[PDB]
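First comes the structure, then the notes that go with it.
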Amino acid sequence: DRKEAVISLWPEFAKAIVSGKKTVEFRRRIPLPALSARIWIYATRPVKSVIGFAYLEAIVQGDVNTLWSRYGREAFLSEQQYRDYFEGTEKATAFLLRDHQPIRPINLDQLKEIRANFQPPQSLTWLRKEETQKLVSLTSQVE
């Protein structure tokens, strides 16, 4: 079961996902969540918090050039940032996201209380079902 995952992004991109501006997330060799998985968004420093989530509506696997042409507009990052991220490979994975949901940020200390040695994932981290319950139990509307 892979219905609940956390990924890290720099705060401008994280905020773009939870606001619905960024509906495509590009990745390089990442484990695949089950369809309609909830993808939690950890925004990196200085935010250092889970700031919301979105749902995985589709997974695309393709070449880097064509994926930029087809989905780059929904991905928010610049073409240079994209090509830098994919330097040295011609393969690319695109997560297509829907139903973005901002929340009051959940800080790194709370995440550590949930999982004692939580670290911002470099690719993705699965949530255990109890972890998912504790996290959901912390969720609130943005202030």
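Here Swiss-Prot sets the residue numbers for chain A, with the shown residues being 6-148 in order.
Cβ coordinates are placed from backbone N, Cα and C, and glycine is handled just like the others.
In Swiss-Prot this protein carries:
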DOMAIN    13-70  domain 'ASCH'
MUTAGEN   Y47 to F  Significantly reduced binding to ssRNA and ssDNA, and impaired ribonuclease activity
MUTAGEN   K53 to E  Reduced binding to ssRNA and ssDNA. No effect on ribonuclease activity
MUTAGEN   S128 to A  Slightly reduced binding to ssRNA and ssDNA. No effect on ribonuclease activity
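Annotated features, which come from Swiss-Prot, shown on the structure.
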| residue | record | DSSP class |
| --- | --- | --- |
| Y47 | mutagenesis position | strand |
| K53 | mutagenesis position | coil |
| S128 | mutagenesis position | coil |
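Of all the Cβ atoms in the protein chains shown, 12 others lie within 10 Å of the Cβ of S128 (mutagenesis position).
Fewest Cβ neighbours within 10 Å among the mutagenesis positions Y47, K53: that distinction goes to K53. Each residue contributes its Cα atom, and for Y47 (mutagenesis position) and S128 (mutagenesis position) these two points are 11 Å apart. Residue counts for the domain 'ASCH' (13-70) under DSSP, helix first, then strand, then coil, are 10 helix, 27 strand, 21 coil.
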